[PDB]
Amino acid sequence: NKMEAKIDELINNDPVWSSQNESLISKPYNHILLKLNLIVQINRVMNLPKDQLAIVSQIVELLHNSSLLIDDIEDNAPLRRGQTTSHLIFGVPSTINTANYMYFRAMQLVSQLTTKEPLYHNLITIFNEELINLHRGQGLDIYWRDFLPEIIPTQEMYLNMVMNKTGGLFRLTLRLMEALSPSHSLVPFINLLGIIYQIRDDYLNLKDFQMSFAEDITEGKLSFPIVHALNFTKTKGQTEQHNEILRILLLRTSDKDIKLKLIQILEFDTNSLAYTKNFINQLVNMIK
Amino acid sequence: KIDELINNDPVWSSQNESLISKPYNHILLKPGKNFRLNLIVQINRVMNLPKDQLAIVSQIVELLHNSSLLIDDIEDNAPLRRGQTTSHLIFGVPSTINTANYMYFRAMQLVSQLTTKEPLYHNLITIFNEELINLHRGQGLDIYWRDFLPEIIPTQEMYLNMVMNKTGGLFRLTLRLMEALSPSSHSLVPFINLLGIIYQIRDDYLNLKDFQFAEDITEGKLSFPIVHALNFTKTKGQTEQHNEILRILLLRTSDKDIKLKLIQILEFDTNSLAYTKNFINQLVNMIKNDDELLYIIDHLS
Ligand SMILES: C=C(C)CCOP(=O)(O)OP(=O)(O)O
Ligand SMILES: C=C(C)CCOP(=O)(O)OP(=O)(O)O
Ligand SMILES: C=C(C)CCOP(=O)(O)OP(=O)(O)O
Ligand SMILES: C=C(C)CCOP(=O)(O)OP(=O)(O)O
Ligand SMILES: [Mg+2]
Ligand SMILES: [Mg+2]
Ligand SMILES: [Mg+2]
Ligand SMILES: [Mg+2]
């Protein structure tokens, strides 16, 4: 019965959770937090009050960091923002569970934005829609890469993947703000802006290496230049090169000279770097 | 072509949908006792939700539950789930995590298909949000104790709080969504919390008893019997046996004989197996000594 009492008390109450518990399981998240402007700027138009703007800000921050914690496990990444990734320190189990926990903490914050039911429902749909989009994008990035060469994407498939994957959070942010604003949409603009951002991330991962980690190569990522290279070689009948690009991706190698060979193939043999640099310029042009 | 791309919603073919769904379909094809699904139909005898809402609640629960197991198997380095290879060993940890997470959000999406009524809708989202937060808290504690061992040896009380969060979470999510949708005029949450607790201690018990592959040992999990053995040896200054329990859990061993040795210690030295069997019977007695529901539990004794 002394036991009966405690059980009775246990089951008749909300689950017990302390501030110490909160701290112990937030470790992976506090670590990446150790490593926006766009929102402040975009507000000039949206015109959201400050405390509301700060909530949008906390929300995208939780979602952005959480998704990187997961992405780094997915991409076997050793470094993020110059430091060791959380999963290498705290382990994959803790990191995944904490990142997932923060997605739900983020969701909780949405209700602090409003109570107006029409509005709230729309804010939730936005949150739910773009998170679904991010996972669809991520899922293809990962599938193409881990099942290569089962599927060789075309430039169009890559752009659609990116629209899902990178576009998700850019669209989530803008859409939360548009819907909260007293008042055409900026979604197509944010879309092009995310496509650019992603292709540039892809490009810079290789070019900063060619001039002075090229980790995407160790990941085996179907980046924008790799996708161009793989379709170019197939289209020009460069069988040997097409296969060698496939083989180096599949090695998941950290060897610097092997990574450099691939980058120089993209440089001189397929011209993918130039093509990618140009492509970025043209998209940036569509705004100029 | 750019214009048309950025002025449309992102593309998603049913073919893509099918690619991403594989890790999930993989676990879906290996059944279970459908325990939660069955519990739902029963309880609806008293909740009386219209059949369509009952289908949606069941689906949300099925998605949450199966995805949660896909992820738990990654967190637990599990080679088998429901007598079949785990999804992360086939499609890899990366796709498996992403797909499980994707399904959490597809379960969320189904919540707005439950109701138009914006007042009711707010509460359903809150229920969904709160129990997913609770599920992750219990799971984070279970993982923390295991991966930081021997930094913190949980007490029986801490274990029970961890279980109320971890296993009680989806049981409470199920019941609360239904009490909230019920057109019918106390609550079953306390009952569903006890069930959850029984259910988890029994899982921990069965993983060691059916052996005595006792994967919980390989995992190094702070299961109920193990929590009992460590707190016991600890209480009676049994330094050496306590340390040995700790050494075997820390080996993360797949050794049949070493696993056997630890089971032997819990059986013959701390007597944790019988302690757990008796603890489960007492929790069942609280219920059965307080109707389809009445059977269900007895079934768990
Ligand atoms: C914001 C999200 C979820 C996309 C991250 O994908 P990537 O793997 O392409 O991004 P990086 O690791 O290069 O930052
Ligand atoms: C959104 C993508 C593609 C990955 C993260 O990019 P960022 O370079 O913006 O990541 P942080 O600056 O926050 O490290
Ligand atoms: C103890 C928990 C919560 C995980 C296993 O649940 P089940 O044992 O009900 O799994 P399935 O029957 O669906 O395989
Ligand atoms: C899957 C969730 C959310 C709780 C059960 O985790 P456990 O690791 O204790 O369950 P089993 O693997 O024994 O099924
Ligand atoms: Mg990455
Ligand atoms: Mg990635
Ligand atoms: Mg497990
Ligand atoms: Mg587990």
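Heads up, residue numbers simply count up from 1 along the chain you see.
This deposition comes from X-ray crystallography, 2.1 Å.
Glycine is treated like the rest: Cβ placed from N, Cα and C.
Quick look at what Swiss-Prot annotates:
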BINDING   A:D71, A:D75  Mg(2+) 2 binding site
BINDING   A:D71, A:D75  Mg(2+) 1 binding site
MUTAGEN   A:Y103 to A (Swiss-Prot position 107)  Reduced affinity for isopentenyl diphosphate (IPP)
MUTAGEN   A:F104 to A (Swiss-Prot position 108)  Reduced affinity for isopentenyl diphosphate (IPP)
MUTAGEN   A:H135 to A (Swiss-Prot position 139)  Reduced affinity for isopentenyl diphosphate (IPP)
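The shortest Cα-Cα distance from A:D71 (Mg(2+) 2 binding site) to any of the mutagenesis positions (A:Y103, A:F104, A:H135) is found for A:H135. The distance from the Cα of A:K35 to the Cα of A:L36, across a stretch of 6 residues left out of the model, is 14 Å. Proximity to ligand 1 (Cβ under 6 Å from any of its atoms) holds for these recorded positions out of A:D75, A:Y103, A:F104, A:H135: A:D75. Separation across the 4-residue hole in the deposited chain, A:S183 to A:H184, is 10 Å (Cα atoms). For the 4-residue gap in the deposited structure, the Cα of A:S212 and the Cα of A:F213 are 9 Å apart, rounded to a whole number. In this structure the alpha carbons, written CA, of A:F104 (mutagenesis position) and A:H135 (mutagenesis position) are 15 Å apart. Between A:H135 (mutagenesis position) and A:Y103 (mutagenesis position), the C-alpha separation comes to 13 Å. Comparing A:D75 (Mg(2+) 2 binding site) with A:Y103 (mutagenesis position), their Cα atoms are 19 Å apart once rounded. Note: A:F104, A:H135, taken in sequence order from the recorded positions A:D71, A:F104, A:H135, have a C-beta within a distance under 8 Å of a chain B C-beta.
Around A:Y103 (mutagenesis position), the same-chain residues six or more apart in sequence whose CB sits under 8 Å from its CB are A:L62, A:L63, A:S66, A:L131, listed in sequence order. Proximity of the recorded positions (A:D71, A:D75, A:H135) to ligand 6: a Cβ under 6 Å from the molecule is found for A:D71, A:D75. Under the DSSP three-state reduction, A:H135 (mutagenesis position) is assigned to helix. Less than 6 Å separates the Cβ from ligand 5 in the case of A:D71, A:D75, drawn from the recorded positions A:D71, A:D75, A:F104 in sequence order.
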